[PDB]
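For reference, the structure discussed in these notes is given below.
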Amino acid sequence: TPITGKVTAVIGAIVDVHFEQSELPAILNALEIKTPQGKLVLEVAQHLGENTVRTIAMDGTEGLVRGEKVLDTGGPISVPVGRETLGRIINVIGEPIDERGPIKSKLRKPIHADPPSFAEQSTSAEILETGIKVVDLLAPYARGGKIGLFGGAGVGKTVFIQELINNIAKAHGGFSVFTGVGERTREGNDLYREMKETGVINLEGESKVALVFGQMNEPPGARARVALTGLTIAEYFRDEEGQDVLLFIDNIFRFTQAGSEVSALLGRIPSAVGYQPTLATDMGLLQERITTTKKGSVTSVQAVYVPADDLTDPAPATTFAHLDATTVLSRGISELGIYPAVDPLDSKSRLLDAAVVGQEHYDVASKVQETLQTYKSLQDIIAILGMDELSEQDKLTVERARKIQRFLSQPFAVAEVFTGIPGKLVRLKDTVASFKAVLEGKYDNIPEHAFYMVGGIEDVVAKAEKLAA
Amino acid sequence: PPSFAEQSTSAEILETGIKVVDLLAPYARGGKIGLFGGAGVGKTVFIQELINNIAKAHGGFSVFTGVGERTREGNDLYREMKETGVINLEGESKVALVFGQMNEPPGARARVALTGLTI
Amino acid sequence: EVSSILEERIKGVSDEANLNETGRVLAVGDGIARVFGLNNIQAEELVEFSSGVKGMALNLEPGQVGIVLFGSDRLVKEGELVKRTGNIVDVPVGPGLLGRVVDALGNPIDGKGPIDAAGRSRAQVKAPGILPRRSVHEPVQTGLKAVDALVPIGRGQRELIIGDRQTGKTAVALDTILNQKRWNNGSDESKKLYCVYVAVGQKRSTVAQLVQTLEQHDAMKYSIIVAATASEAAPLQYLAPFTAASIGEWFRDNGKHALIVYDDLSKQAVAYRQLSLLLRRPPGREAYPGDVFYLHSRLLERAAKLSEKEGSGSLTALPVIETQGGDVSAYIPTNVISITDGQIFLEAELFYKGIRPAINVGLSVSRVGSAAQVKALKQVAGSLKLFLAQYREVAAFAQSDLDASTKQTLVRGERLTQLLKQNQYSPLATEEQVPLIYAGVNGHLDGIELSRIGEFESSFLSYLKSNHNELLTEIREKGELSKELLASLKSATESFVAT
Amino acid sequence: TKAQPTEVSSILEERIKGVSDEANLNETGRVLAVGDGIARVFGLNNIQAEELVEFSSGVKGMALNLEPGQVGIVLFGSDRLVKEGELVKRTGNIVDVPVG
Amino acid sequence: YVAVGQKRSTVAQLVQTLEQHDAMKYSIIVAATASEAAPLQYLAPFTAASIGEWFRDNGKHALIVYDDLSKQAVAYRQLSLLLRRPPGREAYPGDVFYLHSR
Amino acid sequence: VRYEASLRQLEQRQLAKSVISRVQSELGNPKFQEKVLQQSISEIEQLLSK
Amino acid sequence: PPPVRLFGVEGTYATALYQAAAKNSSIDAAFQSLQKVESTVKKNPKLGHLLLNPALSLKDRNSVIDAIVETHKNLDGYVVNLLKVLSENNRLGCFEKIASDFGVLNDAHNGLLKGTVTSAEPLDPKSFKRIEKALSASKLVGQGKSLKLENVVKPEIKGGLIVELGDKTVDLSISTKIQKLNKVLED
């Protein structure tokens, strides 16, 4: 006996239903109102009593007539998962939008799920090499980890992620999930083409990647449950198929934003800045539904659009809490032109310990950090009084630091086109060696511009020859 | 406000006897010219000069609308305007005065401008 | 005469009303009305008041429906009978909007008769799917040096134009429309763009000057102007970009390439702010609505280059942001930046210092704009963007002992800066740009001292046409340099440089 | 115009019908709104402040607001278990922990 | 060691470090991970305190790390606002000082 | 030409005020009564057409 | 659920009242007794508005209630429980509000659909009848649900009439047509 109801209110995309039957679908149940445009999926979010629930509406509202029939789908939206998800781009409702036709469902699982137990957790520590110079030296990634970017310009964020996909996911052989929450349709199309081109998606062939894509035009409520869907697909691989996976999530600021949008309408008096007074709990659940359990290792990559680049804003702040390593990307380093735009004084990783990457690696990094910090420190003095009129000891430091800053550059392979420079990918072992030498001033005797926008030490030597001509 | 059609399709430079004005920032029809500087530089005299110029130049009119005008200044303006004869009892009166008052309610401060605009 | 027009109008009122739905207004003011009845209302419908004003229902509440007045309060009076238009907000779309100024309702404010329109189409629509997108490859030529190669733009491409308030922001876009005069006076329909200039939050006088400018440059016949002046009601202004984009989609859905310039979305933000506050919804971040991101994203992502299967059309989008205090950090600017791909930040200091237009290249980026490029202007212009962001660095620490390597770069950089400069309302041929860039890249502008670089440029162009317009004709058809063209350019450039 | 939490129509109609519950206004009470993990239950007038209350779902929740008719019981669990009209029976104990 | 608002993985690493130094042989870890409910998070410092008092009661000496009280405050902010608890407090409700002080 | 166009506009507002004068005449007449009868029978036809 | 949920506060009382007397039947009786005590309440000047207005306690209000049930001993008991409710909720300014609402629900239950034919002047009885006939024979009131229709005179409307009921109206007035005509020749 399907629970029938009427649409009491349509205040924005937070429709309210009044079930006529005494049967009441519980919180996080899902309802389908059969739309003359298709269907609208709504999800029960409050019971306000007098048989009036208040429901989040996951598809674009309009043409709603107050009184329209409701039907209870029951429970959270249950997507269909399987190996058959691989090679599909699926909508929030899980229906293939790349028109691969309906998935041959194996197990269909509710989007919401409880986060794995403390007991379930197992702590990994394996290095995951990136091949990006700055990443390798300053903040070595680990396999199974939760990796983080805190970019302000999505133009840079997407490139960074693309590079990571290009390097890591070809090396990786296990399943991989790309979930793009609220990102540009054109960019999404680029990825789809690119992935198909690099065979990771081979539609005629087989795909070891699955895709969930959420466009930023999609209504806020839809964007809210794009994430949960992706986590379910990931969970199916991690748990049910047991396979070691990968996961990319970008832009997870949009998850936060969507919540902030709905919050007012839901009837919650907003917390500071504007972020929902439920921010910590909502974020918490999401980031604890991404885990490396003892049944699988899911390396996750999260991209945060820091709004106004203010890290001090609470929403970026609460993101910082649940990440193993972060590599904040900022506008200043972008202005300096250095791609990658990673701040070298604002990166950290749990794996930066010398017990992990060895004392020699740690020592090399230590010197880089200290030198750059000095360089940042003398920026005031440099402007007020000539750099010439600085101490002899300091001038060596300044010259070294100017070189180090330039050295940190490395053309990307994916954006070899965009940079217009053929990409550079350099070994981690090579990187440590190269920086060690530079710190010992071995190659300090050749142009500063020779270190600029180029890769490895050997390349610098060659670029000296080029410059010399 | 007048229709899209009623907007004139060109802005002609309104002449002012002041060469300096006509050189470095030519005034023009329908123009909004935003004064900057402080009173006592001769703000009032500059404004007065413009009234005189307008009378010769066009023979138009003016309306000095003062938004929350300081009543001390208002006395002065009336006296000056009388003195420079841009208002003269049975004589010629070009500028019409609407003086705002900060003692008048905020609502009446809002409406002084609209009153001037109608005139 | 006037009598005949009156007679036409009296004859033009016909038939007595047939209505069977109404509501009656409760409390009204604040540009929101609360209506009693209309229980059969559709959501986001257009309703017509007895005052004749029309509004869009936003809040359907169990006892009241809250219309939003697209118009002025003075018109409306309490307890008036509102009858449902019966249609979701739609605006006439069709071919005959071509060469017409219209307001956002679609009422022709140029008043060049009633609009000839194929259809009307709903204001809000979902953007084309992933599968309906084909990656860009056809460029739009702007005829502005740096724009047309250092920050190149595609077709269907979404790239920001951001910068300082009233830096004649508008002019950059006008020049694009002008450059595409011969493209749009072209007979190749693929080369035809149909450009919509959305003027939001602008003085009706200023818009009229723009219209007159466009009609002076006889560009009106290929362009539509949508106008939403400052005087026009704040909700109407809110609905103005969305409506304009619908018109663009009709062109797009003819599979015909187009462009829409939304000048200025910053005024849409203020408008939406007003609406939100008057809807008494809590202020978002920086006191701009919390759904402001959604407002922009739903608007912006409608621009697309349709997939070959599903047409081929495009609707290029350049949205013009009025940066308050010229600081790009700020909620409304950053939100736009994240949506757009590429930016065209403009620097005021440089603008004052005679780079017209002054395209800051530190804060101008272009990502997928450089996937639609003329191969000739890709070859000649390779990495010049990097070079002039080395010039930026070099002069950073120039203001000191300058190594000969840096000094050479500075000398080139400064000379290149002279080359960059353009003269407003003078668009340049793509073909003509190819030799000029070759010269500078190959450092032949060492050969002309900085002061006389401008003289060289014009003279060089005259030289090139006279010496051999064959090269330019070749670049006109081939559009890709060959070894012969490359050599011909080396030879020609050295020859002119000498004289 | 005043809107009291006792103007809930099921409560209100029961009062008009004369006969109304007691004891479900002592040691029991019926949920009537619940969402955001914050319930509001009608009853429980023997509740002491800070007490732990056993929702019939099995959720345990402390009570932090004793309002003029509806006790606001903060859930310790997800509200996807709790649902409207449930009975909650007062644990009768303010929270306590094993220590050793 | 009281851990409020932290992910299970962080806590798990801590216990691994502690087990490595064999110091879990004298430590108690009271945890309320980010996932765990906001009421449970609010209750977590005060019940950790009670555990501490048992040491005090025995006359023994002990030390309690309250990491982060800031996350308790966020939890109490969300709790208070969800309660309809009236003051914003600059985003943290009035009486947060009373909570921390006690 | 400018005055010719102006004269068309001036005529339009003059004849507009003549229309207002006609309105004042219409609402006076027991055409006001007879046209209420016309409205009445029309409303009967409309409502019967439903 | 009740015939026509008007919603709204004070109509939560009406809704409650309606369903409470609906399940025990005798809604007409309740309504009639409520009307009768309401009418003599308005026709009693102290406690006609000068003791319907708040300034009384719960206890002082209660003693007002006791006087009210002296005024017509035996109402229908549900409405005597309603008086208790009103005392306890300490509302009595919205007493006539509830009365009107209970009437709307009641006469909706009866199916007596009252309408209105606002006009500029009092209309012919032939006009009344013809419109009533037409309206009964229309889709709008198909009949099955009784039709009451009231012509009212409103001066603001200048000529014609507007028939209204069910949120479905035919507005065929003169004033509106004149307005539109004027407007179109001001263009």
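Per Swiss-Prot, chain C residues shown: 44-442, 445-544, in order.
This deposition comes from electron microscopy, 4.5 Å.
Backbone N, Cα and C define each Cβ position, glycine as well.
Look at C:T210 (ATP binding site): DSSP puts it in coil. Neighbour density for C:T210 (ATP binding site): within 10 A of its CB lie 20 other CB atoms from the protein chains shown. Taken from Swiss-Prot, the feature ATP binding site covers C:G206, C:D207, C:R208, C:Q209, C:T210, C:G211, C:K212, C:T213, and the record attributes it to similarity to another entry.
Where Swiss-Prot documents C:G291 to D as a mutagenesis experiment, the accompanying text is: In ATP1-2; growth-defect. Counting every protein chain shown, the number of other Cβ atoms lying within 10 Å of the Cβ of C:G291 (mutagenesis position) is 27.
According to Swiss-Prot, the experimentally introduced change C:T383 to I is described as follows: In ATP1-1; growth-defect. Around the Cβ of C:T383 (mutagenesis position), the number of neighbouring Cβ atoms within 10 Å comes to 27. In the three-state DSSP classification, C:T383 (mutagenesis position) falls within coil.
In sequence order, C:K212, C:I364, C:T366, C:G369, C:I387, C:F388, C:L389, C:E390, C:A391, C:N403 are the residues near C:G206 (ATP binding site), counting only same-chain partners six or more apart with C-beta under 8 A. Long-range neighbours of C:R208 (ATP binding site) (same chain, six or more residues apart, CB within less than 8 Å of its CB): C:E365, C:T366, C:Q367, C:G369. Cα of C:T210 (ATP binding site) to Cα of C:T383 (mutagenesis position): a span of 21 Å. Recorded residues C:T213 (ATP binding site) and C:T383 (mutagenesis position) have their alpha carbons 18 Å apart, per Cα-Cα distance. Distance between Cα atoms for C:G211 (ATP binding site) and C:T383 (mutagenesis position): 21 Å, as a whole number. In sequence order, C:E365 are the residues near C:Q209 (ATP binding site), counting only same-chain partners six or more apart with C-beta under 8 A. For C:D207 (ATP binding site), applying a Cβ distance below 8 Å and a minimum sequence separation of six or more within one chain yields C:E365, C:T366, C:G369, C:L389, C:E390, C:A391, C:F394. The secondary structure of C:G291 (mutagenesis position), as reduced to three states from DSSP, is helical. The CA atom of C:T383 (mutagenesis position) is located 18 Å away from the CA atom of C:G291 (mutagenesis position).
Under 8 angstroms separates no C-beta among the recorded positions C:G206, C:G291, C:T383 from a C-beta of chain G. Using a 10 Å radius centred on the Cβ of C:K212 (ATP binding site) and all shown protein chains, the other Cβ atoms total 21.
For C:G211 (ATP binding site), the Cβ neighbour count at a 10 Å cut-off comes to 13, with all displayed protein chains included.
Residues C:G206, C:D207, C:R208, C:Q209, C:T210, C:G211, C:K212, C:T213 make up the record's ATP site, and a Cβ search at 8 Å around their centroid adds C:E365, C:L389 from the same chain.
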